[PDB]
Amino acid sequence: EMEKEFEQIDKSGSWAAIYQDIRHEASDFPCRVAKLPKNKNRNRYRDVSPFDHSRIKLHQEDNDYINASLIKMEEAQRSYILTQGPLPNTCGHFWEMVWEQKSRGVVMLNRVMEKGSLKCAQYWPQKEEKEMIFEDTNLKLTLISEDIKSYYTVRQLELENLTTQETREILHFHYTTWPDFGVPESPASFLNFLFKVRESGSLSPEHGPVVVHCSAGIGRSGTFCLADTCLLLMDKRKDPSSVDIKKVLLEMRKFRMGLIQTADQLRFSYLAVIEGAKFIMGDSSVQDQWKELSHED
Ligand SMILES: O=C(O)COc1c(C(=O)O)sc2ncccc12
């Protein structure tokens, strides 16, 4: 049981050891396509690649490669697409993927610049009147509105397939205060943000999978998805004790390498799930508490 295990790990101070155990047991599958010479410039990090078996394929004959993985959680019945922060030459591919996979929501957990470096291209328009056209993939993207909070921004975007003139509303959930290789400020601010994504309907099975990305698409992204899946599993069964967080993470790691990047991100995942469970088991008022504690205004 997660809460007992949590206290047991804290007491012995063995988070590093627990985390390394997961790293040792984690799946290892080929990433041949990712490592092809022609794809070198499509990858942000040399050591972060999608497995061939779970990679998202672009619907194009030229080159179908993007650094993105489908995390298909069978038992939970929810899917996520985890991807790197798009590069200056892959923003058209990124939006092509969003279109083709029928995603309603995009979750961004990093800033464009972190620690003096550019961890992600400016892939969405910052101003209504300055829309973006991705010539390579024939897509248009317009900022419709934004709602800026203290530590996260929600944007409404219109994505248009210029080939067919069909348009879709994409919701962009941008968490601005989560450091690379770090953790959110509190379980509350993380949970407040996750529930915003949930409340939008972006995670509905009636949609294609939500797109989740930080810089590499494994650390912060893995943490977000792990917490969400654990809460959903618990919710389906209405049974917090049925959820084995480490087992869930190992299942996720069958679909993308390196999910959760530090022992403290793992420890934070426990905190978030333990706290989120209060809502699941029907203390609705806790949502209000998170909103307040998060200081979003
Ligand atoms: O998302 C995270 O916490 C860590 O993600 C990564 C990086 C970053 O955000 O600068 S750089 C990097 N290199 C290899 C694997 C993950 C990451």
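Note that chain A carries Swiss-Prot numbering, so the residues on display, from first to last, are 2-298.
Determination method: X-ray crystallography, 2.0 Å.
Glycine residues also receive a Cβ, built from the backbone N, Cα and C atoms like all the rest.
Feature list (source: Swiss-Prot):
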type	residues	note
DOMAIN	3-277	domain 'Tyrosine-protein phosphatase'
MUTAGEN	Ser50 to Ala or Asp	No phosphorylation
MUTAGEN	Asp181 to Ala	Substrate-trapping mutant
BINDING	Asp181, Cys215, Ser216, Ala217, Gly218, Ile219, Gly220, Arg221, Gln262	substrate binding site
MUTAGEN	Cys215 to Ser	Catalytically inactive mutant; abolishes sulfhydration
ACT_SITE	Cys215	active site, phosphocysteine intermediate
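Features recorded in Swiss-Prot, as mapped to the structure shown.
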{"residue": "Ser50", "record": "mutagenesis position", "Cβ neighbours (10 Å)": "22"}
{"residue": "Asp181", "record": "mutagenesis position", "Cβ neighbours (10 Å)": "17"}
{"residue": "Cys215", "record": "mutagenesis position", "Cβ neighbours (10 Å)": "28"}
{"residue": "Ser216", "record": "substrate binding site", "Cβ neighbours (10 Å)": "24"}
{"residue": "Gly218", "record": "substrate binding site", "Cβ neighbours (10 Å)": "28"}
{"residue": "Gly220", "record": "substrate binding site", "Cβ neighbours (10 Å)": "23"}
{"residue": "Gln262", "record": "substrate binding site", "Cβ neighbours (10 Å)": "21"}
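Distance between Cα atoms for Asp181 (mutagenesis position) and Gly220 (substrate binding site): 8 Å, as a whole number. Sitting within 8 Å of the Cβ centre of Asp181, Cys215, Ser216, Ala217, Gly218, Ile219, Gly220, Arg221, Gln262, and not among those site residues for substrate, are the Cβ atoms of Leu110, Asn111, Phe182, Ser222, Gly223. Taking the C-alpha positions, the distance from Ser50 (mutagenesis position) to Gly218 (substrate binding site) comes to 10 Å. According to DSSP, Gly220 (substrate binding site) sits within a helical segment. Between the C-alpha atoms of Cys215 (mutagenesis position) and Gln262 (substrate binding site), the distance comes to 12 Å.
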